[PDB]
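Undergrad: Questions regarding the structure given below will be posed in turn.
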Amino acid sequence: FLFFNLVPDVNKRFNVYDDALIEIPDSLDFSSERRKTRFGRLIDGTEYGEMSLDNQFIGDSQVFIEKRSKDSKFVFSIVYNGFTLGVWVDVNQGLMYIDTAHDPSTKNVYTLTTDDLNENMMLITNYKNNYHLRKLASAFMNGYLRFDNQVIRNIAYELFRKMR
Amino acid sequence: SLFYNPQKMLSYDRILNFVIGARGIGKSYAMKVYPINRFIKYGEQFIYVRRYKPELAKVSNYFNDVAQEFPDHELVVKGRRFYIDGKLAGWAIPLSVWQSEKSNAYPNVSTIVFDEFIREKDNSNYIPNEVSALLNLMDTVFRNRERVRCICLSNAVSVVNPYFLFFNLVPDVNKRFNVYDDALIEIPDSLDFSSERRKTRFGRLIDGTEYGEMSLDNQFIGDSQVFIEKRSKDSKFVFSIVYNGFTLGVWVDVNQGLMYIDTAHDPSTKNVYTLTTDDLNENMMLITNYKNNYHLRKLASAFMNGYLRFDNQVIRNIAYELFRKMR
RNA sequence: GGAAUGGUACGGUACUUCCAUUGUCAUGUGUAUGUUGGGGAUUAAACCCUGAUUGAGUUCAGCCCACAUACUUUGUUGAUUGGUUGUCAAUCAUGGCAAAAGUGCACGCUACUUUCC
Ligand SMILES: Nc1ncnc2c1ncn2[C@@H]1O[C@H](COP(=O)(O)OP(=O)(O)OP(O)(O)=S)[C@@H](O)[C@H]1O
Ligand SMILES: [Mg+2]
């Protein structure tokens, strides 16, 4: 699956595509078929009570944080590793988002590293530009920063780790 | 008295026994005798798990030390398989391939006849989540609620392995037995400890003073992992440091000023601190390198001083690891 | 291979018991004095510091603890008006009750060992 990169669901018993099909078999009866065996052995009842047996029916992975967007004014713009991230603001609750937005007006476009150099952007000073974006910094420290993706989540978070 | 004595173990009759201690001191003697005792009663064959494969090429002399127990009947090995008067005795395989075994019929089991289940300071041997591996082993040696009785047997007593605190297996040094639904924690008699350790003192005096060190003491008495002074008290909840997914908090009691790291909850909705971005969401606040030393100034100082106190061993371990992370 | 006539695990009983145990419900922040009552705090001691004592070292005394009252915030997050108290929760510990704990199992073979049949 790591190769083919499949995206099934627990709901769909059959998961059909152009080529592939993931089938989850007899899910209820399976569970029921296991239930009865703990009736044949109560110590297997204690074994089922172990969280290991019940936690392989539970999946774990990284998860998103916020899926947010505005409908009002916005100011800044940043780019990193050949990928652009806009900055959105709102007076109502003064909230702050980071969503895909390109401004052909194109003021104050920034990168952390000169691998994305262009006559327009300026190599940002390490932390003085952070104080320039004091509202963005505080929004990161507080909850005033929200996004609309988990991919934007990870890119922004690695940038934050490099930010300090 | 003289030797390892499984009478109380067999007596209190958990369907799954759990004993520890006596490194090479008969912790395997009586429990390798017992399957052949079931065979003399003409019961059922036993199952022998091994940690790895090379450990198998030399171990065909498994019945040498039980002849002096039962000289009477024939106790031999044909090769891989064990034979008592020619009847099959033990299903003997290491771990690697039990899955290929698990579709076979296993109608006859008597007892768990393995020891050194877990070795101190040995996890390269280990297999991830092998606790559930033993679950698969037991369910592939189960047919009903009978014919089976299990033992664990580690060389020494520890309180850090996942199995214990997963089952809250707590040792007691004052009393021999610790009882639960099915789990016992025990050790041979403290009087038998005196007798046998005195027996070792007799004879090889160097082999006695080597037991005088805690090195050989801890193998059989198991006084381990209780390192920091630890207490508890009734202070007010003040601060909480969400680290790698933990609701750790701090009680600060000014009268006889000490910081107690017990776990509790109040609806503070503030002062909760995260040292990682993974534990940060939109209702707690992030703290960089130094600002812990200042906002948790009490924490920093009480750690530098002896004023910081602890409550639980797991909390102690995770907190010391955090103290290593904080730089 | 037969015991349950050895100690025995447990259940679900009884005889003594202790909300340690999960729940069910009432309690909570600060000085001021009192011998509050008791525990002198009692290495004696030598000296001194302080605070009443009376002509005056003459007397005694300085430590903690629960209570009686006024000075006050059950702590704590929120709903409240323009803003302040008061009404609905939290966890914290206390206390009372069950449910729970020790003593025989004299209620049983669900049961290992156990020495003999
Ligand atoms: N009933 C017994 N009769 C005689 N010796 C005994 C008895 N019970 C234990 N022993 C002793 O136990 C020793 C062998 O026990 P082991 O089977 O090695 O126990 P162990 O603790 O598993 O050690 P390893 O690592 O398994 S070899 C003998 O040499 C005796 O000293
Ligand atoms: Mg052994």
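Throughout, chain B uses Swiss-Prot numbering, with the displayed residues spanning 4-330 in order.
Technique stated in the header: electron microscopy, 4.1 Å.
Note: Cβ is positioned from N, Cα and C throughout, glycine not excepted.
Below are the features I grabbed from Swiss-Prot:
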type	residues	note
BINDING	B:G24, B:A25, B:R26, B:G27, B:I28, B:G29, B:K30, B:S31	ATP binding site
MUTAGEN	B:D118 to E	Complete loss of DNA packaging activity
MUTAGEN	B:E119 to D	Complete loss of DNA packaging activity
MUTAGEN	B:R122 to A	Complete loss of DNA packaging. No effect on ATPase activity
MUTAGEN	B:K124 to A	2.5 fold reduced DNA packaging. No effect on ATPase activity
MUTAGEN	B:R146 to A or K	Complete loss of DNA packaging
MUTAGEN	B:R327 to Q	Decreased packaging
MUTAGEN	B:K328 to N	Complete loss of packaging
MUTAGEN	B:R330 to Q	Decreased packaging
Undergrad: Between the Cα atoms of B:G24 (ATP binding site) and B:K124 (mutagenesis position), what distance do you get, rounded to the nearest Å?
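TA: One finds 15 Å between the Cα atoms of these residues.
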Undergrad: Filter the recorded positions B:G24, B:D118, B:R122, B:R146, B:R327 down to those with CB closer than 6 A to an atom of ligand 1; keep them in sequence order.
TA: B:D118
Undergrad: Taking the recorded positions B:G24, B:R26, B:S31, B:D118, B:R146, which residues show a Cβ-atom distance to ligand 2 below 6 Å?
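TA: Listed by sequence, the hits are B:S31, B:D118.
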Undergrad: Beyond the listed site residues B:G24, B:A25, B:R26, B:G27, B:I28, B:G29, B:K30, B:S31, identify every same-chain residue whose Cβ lies within 8 Å of the center of their Cβ atoms for the ATP site.
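TA: Residues close to the ATP site, other than B:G24, B:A25, B:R26, B:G27, B:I28, B:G29, B:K30, B:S31: B:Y7, B:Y32, B:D118, B:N158.
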Undergrad: Determine the most Cβ-crowded residue among the recorded positions B:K30, B:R146, using a 10 Å radius around each Cβ and all protein chains in the structure.
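TA: Within the set of recorded positions, the most crowded position is B:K30.
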Undergrad: Please report the Cα separation of B:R330 (mutagenesis position) and B:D118 (mutagenesis position) in Å, rounded to an integer.
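TA: Distance (Cα to Cα, whole Å): 42 Å.
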Undergrad: I'd like the Cβ neighbour count for B:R330 (mutagenesis position), meaning other Cβ atoms within 10 Å of its Cβ, all protein chains included.
TA: 8
Undergrad: Run through B:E119, B:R146, B:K328 for me and report the mutagenesis positions whose CA is within 10 Å of the CA of B:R26 (ATP binding site), in sequence order.
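TA: So the list reads B:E119.
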Undergrad: Determine, using Cα-Cα distances only, which of these recorded positions is closest to B:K124 (mutagenesis position): B:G27, B:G29, B:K30, B:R146, B:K328.
TA: B:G27
Undergrad: In the structure shown, with every protein chain counted, which of the mutagenesis positions B:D118, B:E119 has the densest set of Cβ atoms within 10 angstroms of its Cβ?
TA: B:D118
Undergrad: Around B:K328 (mutagenesis position), how many other CB atoms lie within 10 A of its CB?
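TA: Taking all protein chains shown, B:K328 (mutagenesis position) has 11 Cβ neighbours within 10 Å.
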Undergrad: Sorry to bug you, but what's the C-alpha spacing from B:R122 (mutagenesis position) to B:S31 (ATP binding site), rounded to the closest Å?
TA: 14
